[PDB]
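Structure record follows, encoded as structure tokens.
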There are 6 protein chains.
Amino acid sequence: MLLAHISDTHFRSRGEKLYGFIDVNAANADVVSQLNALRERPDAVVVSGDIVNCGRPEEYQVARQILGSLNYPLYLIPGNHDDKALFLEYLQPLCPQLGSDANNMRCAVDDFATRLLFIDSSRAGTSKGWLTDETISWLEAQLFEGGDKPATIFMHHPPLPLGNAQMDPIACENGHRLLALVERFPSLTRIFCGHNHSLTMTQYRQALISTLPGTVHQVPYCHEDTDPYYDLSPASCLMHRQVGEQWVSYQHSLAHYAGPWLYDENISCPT
Amino acid sequence: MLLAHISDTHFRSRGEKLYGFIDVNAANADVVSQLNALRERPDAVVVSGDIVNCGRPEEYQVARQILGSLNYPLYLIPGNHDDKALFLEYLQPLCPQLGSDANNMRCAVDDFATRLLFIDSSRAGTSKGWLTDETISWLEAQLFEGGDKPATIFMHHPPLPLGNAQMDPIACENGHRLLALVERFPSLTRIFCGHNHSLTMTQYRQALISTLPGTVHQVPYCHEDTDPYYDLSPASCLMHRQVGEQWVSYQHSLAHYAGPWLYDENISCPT
Amino acid sequence: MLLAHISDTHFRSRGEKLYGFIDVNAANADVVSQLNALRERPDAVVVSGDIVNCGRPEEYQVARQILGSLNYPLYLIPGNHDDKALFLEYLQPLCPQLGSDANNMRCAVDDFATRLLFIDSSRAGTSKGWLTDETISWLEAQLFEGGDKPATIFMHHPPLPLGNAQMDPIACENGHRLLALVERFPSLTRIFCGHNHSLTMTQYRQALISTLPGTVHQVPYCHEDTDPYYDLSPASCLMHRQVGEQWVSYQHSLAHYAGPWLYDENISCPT
Amino acid sequence: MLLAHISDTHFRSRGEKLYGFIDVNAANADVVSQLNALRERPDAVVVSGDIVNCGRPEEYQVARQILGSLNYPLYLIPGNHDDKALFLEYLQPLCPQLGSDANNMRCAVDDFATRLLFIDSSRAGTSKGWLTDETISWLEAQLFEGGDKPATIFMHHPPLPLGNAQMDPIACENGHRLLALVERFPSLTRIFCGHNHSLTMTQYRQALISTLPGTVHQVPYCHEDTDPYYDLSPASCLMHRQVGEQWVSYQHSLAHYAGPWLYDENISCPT
Amino acid sequence: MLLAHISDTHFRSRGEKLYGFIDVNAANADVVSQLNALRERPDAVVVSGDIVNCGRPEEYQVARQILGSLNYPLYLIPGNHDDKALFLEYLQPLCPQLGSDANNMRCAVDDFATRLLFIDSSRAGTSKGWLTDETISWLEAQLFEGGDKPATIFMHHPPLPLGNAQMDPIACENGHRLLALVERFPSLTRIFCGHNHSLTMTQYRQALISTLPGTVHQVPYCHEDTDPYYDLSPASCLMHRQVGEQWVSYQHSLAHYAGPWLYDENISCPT
Amino acid sequence: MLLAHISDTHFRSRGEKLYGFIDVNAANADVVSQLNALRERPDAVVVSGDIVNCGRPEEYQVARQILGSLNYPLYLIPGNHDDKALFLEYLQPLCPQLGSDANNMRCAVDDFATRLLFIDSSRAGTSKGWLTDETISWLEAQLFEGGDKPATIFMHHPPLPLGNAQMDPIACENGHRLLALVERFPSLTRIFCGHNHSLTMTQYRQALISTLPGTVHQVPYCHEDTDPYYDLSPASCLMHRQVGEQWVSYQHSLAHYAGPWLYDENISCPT
Ligand SMILES: [Co+2]
Ligand SMILES: [Co+2]
Ligand SMILES: [Co+2]
Ligand SMILES: [Co+2]
Ligand SMILES: [Co+2]
Ligand SMILES: [Co+2]
Ligand SMILES: [Co+2]
Ligand SMILES: [Co+2]
Ligand SMILES: [Co+2]
Ligand SMILES: [Co+2]
Ligand SMILES: [Co+2]
Ligand SMILES: [Co+2]
């Protein structure tokens, strides 16, 4: 199992830029060609994202074309910026197991040593996340049926406060419902998130919980400054590899940079 | 508790540059001025690193001066690139609780809600890590006599293989012995490491285990390829903050980049 | 009184670039988000500009949207590149006190310790500036009624030659009419200009007279080379602050750059 | 008359960099080669600066060599970062008319249509400026015996507050005494300064008063914030040219940037 | 004779990017303004190119406008990416001597000391090059009639293998037909090519044969790696100057970079 | 046969930078690490260069160490910036077949399908090139006794004028004498040179003659302008590979740039 995990693509419509000056569409097209030029090739690509920026259909058209051009099976989930209905219209083809129900988009993946769980934390008419009761009971079912086999969950919104002045108020509002599931299920050991446009990470019992940086713009973590900052600091994604018994995640820079070179002992410490 | 956690500074002598072209001294001096210019100021700075590149005195001269210019208490642990005796001679004044025995440099910090444990995984004449008989014993003494207060460990070498072709054969060789301590002490919930020049993370039981990017040059994760790569992809560090019952770590970019701007809803989705 | 003063935005139509390769539309959208993310927030924004590049209506649509997104009262004046009629159609809403008369767009602002005067120096069918007699007599009236209270004037074209081989021939052709006004009125003490895409400054009696750099591309000052150069050297704007009895103007970089850091005496001169 | 006016070079010793990471020596060497490569060559170069950073001899060694490599007559005045005695020892050979008394370094230049006045506002053991009893007297002697010929003054410290939180308390403390000279001598029409690492400008009576950006690092203008910031926003200098009766100053970027291209009307507005 | 020789522009349609992220349209518009801002001005511009990327008419519209804006006579030839019919519809006006026959686009230029020969090596429905028999016999005629006067040939595809794993298989498939012409004709002494997006060069008897880098993206030369790489390494073009008896070609960078400065003996080796 | 051919490294002393600001040492160290990190590894490295800038010993110290760190056999020839005696003292151990007579440093290489000829065109006390009486004789001996085996020559100075205003008067003064050898020996088919810091190429009979860009700074070709320019446009080198009967040379960029990605036909032309 190798997984290329990106999120918060925030696609704009054909020939528009985020905020009028950040070319999210080019940036993402780059990321895609970047991803499908990887040497060690992932088994699938996950997008935990606010996939489009406004939830407009013209935006889904761009996303569909660009994400369509990835040479991998995709797993796609909605975000606060998404529109559940249109997400399903345009993207469901690229991720058939979302279903036909816009209001209950979710699915299990039982291909790898760790089962993957994809859920929709986004709630209509708000930035805040919400886990609905049918999401939770589906999740319980999945975890019970799964038994000892480890599980990881992908969701847009972080299930708990991370101390982020800007991002916490719009975290998953009823994230306790998931935290209680992790208490209930020892097999549940990863939860990965978007929304925060940052690599911020934590542990709750057996569960490693982390947000991902965005593919384009990022938002800094401030603790007592509520100013809605964003910046163009370096974008990356997470690769997830099953390593014997270990789920390991590593950051893979999406920035263009110098190198690599080879380490040489003689060059390292001359005499 | 706010910790600025950097690693693998790899200082060189006054004249010199890493491999002849990477100006690690300048880059770290920048990182330093960067840190002590932060608006939300950390309580202390952790350097889990190969503080110097060759284990040379004039490298420690440079390190002492630059790290000395930080306006924070420091916690310094050595790496395989360090010289135990010289590390103590030059850096112990900047971190008195290392002791005055170069072979058992290690210490506990009890000021915060989570206990901090600093140890020396480096071993003379090999890049491999090793936990000395009584490092292990000292570790177990801290956890045994520590009760409920959660614990986090800083060591240079990662205590288990991560699937990194380059970095795994030079991980902490007897790391399974620390893993035995996490199996036995539910109290031990973070292990943070240098060595890998990368953010890669995994969990083992309650323990979040993660390596850090370097302050200057980075090394990419390859699973199949053993070629000793390094590159100049973006440097960052980890900020560790206590948020109620949670230890959260978030990546703080040390690159220079455009921004920040403020998010404006009308700019975000124009009509 | 804090004033953010930009000019020569040179907007192109939706999805066009200046000269086919300079993205003035993105650059300006950046400037706008930059401006309305300032910490010390200006009381209003002035644009002395060639606001659009060709005077086409599609161009005014872009300008209207982008300038519209600023979170400040605007003061807007035409330039040689502008079309008086369309300027008034699209932008007058964003600057109501221009009037209903396209041919006599001007206004006084008596909010601050210094009165602000906004005038149209642009003349149809030419690059050269022209101050019409009704502009001058309005200006005399304003200056008389104003008495001792200091005045500053904003106009697209510089009222005198600045020794610029390219820019002088297309300076304000009858700028003497204004120079004579400054001789007449001691209270008239600033005149600020666009057109030159440069910070070039001078003094005539009591009057500080300066052109501003553009928000995107710039044009160098050559003394005996008439070649119509332009470049992408760094863009900035002028901030104007009333400082007790002094009108002070300072350059505020619109470029993205490293820093800031804090000055530390110890880091400055080590021992 | 064409003057290349740079300021605040802040040289360091041969090995060293400003604050450990800003390579001021390289940057100035570049600025130098830049200047003596100009197509329209200035008649002289003014450095109003803190020529060196620490007042150290080996800094003056570096400065002497780099400034010595300019292919122009020089006018050098000290700043608060300079050492009066050492400034004279190392730099007086590159600017003989400073005299040979380190405490009254000052001189008039009578070659051009405007008289040039160079003075030393620096004062031992404070960052504050100060005009010595007989600097003031010498100033007034030049203006009194000078008749109609216009005068411009170069001094390191700005002679009045500019509203800069950082820079104002360290302006020229008795600067009002020079202001008294401008009230009394209509002949004195430019005052140009270093210190602020910024282009900020104001007028007092006939006098245009402006500070300059530094050749390397800059300091931003804050009104409310006293935090001692510096940053690496674009460096530039001022070119001063005599154009008939006018002294004009225009900003010459010292950054490296794309361009120039030629303006083509058909490329500008395609059909 | 001065010739500015560019190729493989790969224009996309209005408001599209190559692969979704490389702005070939802006890049080329830059190149054009760059070219027609040259100080030593070429006599004509040659484009050996894959002029558009997909051979769509909307793409030819962009190419026609941008290439149209060059201030030089053009010589234009098709490539594998081109569509012969549409090439002739849109571009023939900018290069009248292509003819009216889309299937036999070629021409001689007898203005300079060296005769220039322009031919179409592109073949419908393939990437491979093909020299048709009527191309060859026209070429023989031209070479015979030409006598002793030297000749150079411009064609999209390289007439022989260059050892390039990616590019060789799609080289000119029957390039032997041209190689045999060079054996036959001593006056034929240059052959210049596109396709390879690289400066790779060789000699066959009297003939210097070289491919050109592209104006935007480039493709590296690999010898036994067939992976279809491309990169954004620096773009350049070739200038061709008749220098007495010598045809000389030099690379002219199309990248934006620092300088130039002037070499100074004293600055070069200080004492 | 694969050759990595670089030129004009222009090393400086340990502390120093070229002209005070170009860090040639770092740049070359980078170029070095770059080269010995190549995936398709050359058989040897050619440096046709002005190996050092001033002909100083401490420059040769630096060069010896950096060039010494290459993991390839080297072929080193001097340029006008070199000192014959010191070049031999420091570099002959890295290239034994130069001999031990500093005035006739030269050698043949017979390992590959094409014979390699290395000579010293430099002449004490002038920038001009010169082929010593018996360099010429030795050259003719190699070609005479060499039969059919093709020959290529590496010399610092170009053997004929190239129309370069700056570089021509300092070409190889008696270069016509080598040209006489190509007229007489059809066997001699490549001449490769340094000196010009540029890729300029021409053919004379069977001989492809080309100069190389420098590893660091470049000099532009001007025909009319004699101003001694240099700039920092992109550095590259030449790779020489034997491909059947062909010697092919291709430019290998040494800049750091975005890419590579893989060409995907569907991404290239979307529907
Ligand atoms: Co979100
Ligand atoms: Co988002
Ligand atoms: Co290590
Ligand atoms: Co390390
Ligand atoms: Co204008
Ligand atoms: Co304008
Ligand atoms: Co100062
Ligand atoms: Co200063
Ligand atoms: Co092609
Ligand atoms: Co092509
Ligand atoms: Co040379
Ligand atoms: Co050279």
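Looking at the header, which is where the method is noted, we find X-ray crystallography, 3.0 Å.
Using the three backbone atoms N, Cα and C, a Cβ is placed for every residue, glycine included.
Feature list (source: Swiss-Prot):
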BINDING   E:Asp8, E:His10, E:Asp50, E:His197  Fe cation 1 binding site
BINDING   E:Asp50, E:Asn80, E:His156, E:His195  Fe cation 2 binding site
MUTAGEN   E:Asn80 to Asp  Strong decrease in affinity for the substrate and of the kcat. Increases metal ion binding affinity in the beta site
MUTAGEN   E:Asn80 to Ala  Strong decrease in affinity for the substrate but 4-fold increase of the kcat. Displays greatly diminished metal ion binding affinity in the beta site
MUTAGEN   E:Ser127 to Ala  Increases the formation of a catalytically active binuclear metal center
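Here is what falls inside 10 Å of the CA of E:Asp8 (Fe cation 1 binding site) among the recorded positions E:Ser127, E:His156, E:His195: E:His156, E:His195. For E:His10 (Fe cation 1 binding site), the same-chain residues that are 6 or more apart in sequence and have a Cβ closer than 8 Å to its Cβ are E:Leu18, E:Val24, E:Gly49, E:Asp50, E:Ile51, E:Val52, E:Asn53, E:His81, E:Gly214, E:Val216, E:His217.
Non-local contacts of E:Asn80 (mutagenesis position) by the CB criterion (under 8 A, 6+ apart in sequence, same chain) comprise E:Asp50, E:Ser122, E:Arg123, E:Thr126, E:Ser127, E:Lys128, E:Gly129, E:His156, E:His157, E:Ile170, E:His195. The record gives E:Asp50, E:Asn80, E:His156, E:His195 for Fe cation 2. Within 8 Å of the mean position of their Cβ atoms, the other Cβ atoms in that chain belong to E:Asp8, E:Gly49, E:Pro78, E:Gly79, E:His81, E:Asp82, E:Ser121, E:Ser122, E:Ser127, E:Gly129, E:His157, E:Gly194.
Other residues of the chain with a Cβ within 8 Å of the Cβ centroid of E:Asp8, E:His10, E:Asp50, E:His197, the Fe cation 1 site, are E:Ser7, E:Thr9, E:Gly49, E:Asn53, E:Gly79, E:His81, E:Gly194, E:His195, E:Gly214, E:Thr215, E:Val216, E:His217. Counting every protein chain shown, the number of other Cβ atoms lying within 10 Å of the Cβ of E:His195 (Fe cation 2 binding site) is 29. Other Cβ atoms within 10 Å of the Cβ of E:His197 (Fe cation 1 binding site), summed over all protein chains shown, number 27. Using a 10 Å Cβ-Cβ cutoff, E:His156 (Fe cation 2 binding site) registers 27 neighbours.
Neighbour count (other Cβ atoms within 10 Å of the Cβ, all protein chains): 29 for E:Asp8 (Fe cation 1 binding site). Local packing around the recorded positions E:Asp50, E:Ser127 was summarised as the count of other Cβ atoms within 10 Å of each Cβ; on this measure the leading residue is E:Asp50.
Ligand 10 lies under 6 Å from the Cβ of none of the recorded positions E:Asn80, E:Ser127, E:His156. Following the DSSP three-state reduction, the secondary structure of E:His10 (Fe cation 1 binding site) is coil.
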